[PDB]
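A quick write-up on the structure given underneath.
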Amino acid sequence: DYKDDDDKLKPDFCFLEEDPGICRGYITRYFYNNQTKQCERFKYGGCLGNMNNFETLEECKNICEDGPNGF
């Protein structure tokens, strides 16, 4: 229902573990890893996968890190 309000409406999917997919294509993607509360470079399968699968760190940051409030 709705989104994780309160937390300045932040994308919970960002805190979602990294998910490359099935096809071990690997494309050096990025994801917000809670392990380091930041965007970490993780491999990316393709086909399947998940949400937390950015292509650029700044992209994973703008969405996750959400520097400029929104994004």
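The first residue you see is number 1, and the count goes up from there.
This entry, so its header tells us, was determined using solution NMR.
Placed from the backbone N, Cα and C atoms, the Cβ positions cover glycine too.
Per Swiss-Prot, the features are as follows:
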DOMAIN    14-64  domain 'BPTI/Kunitz inhibitor 2'
MUTAGEN   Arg24 to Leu (Swiss-Prot position 135)  Abolishes inhibition of X(a)
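DSSP gives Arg24 (mutagenesis position) a coil state; it is part of no helix or strand. Helix, strand and coil content of the domain 'BPTI/Kunitz inhibitor 2' (14-64), in residues and according to DSSP, is 13 helix, 11 strand, 27 coil.
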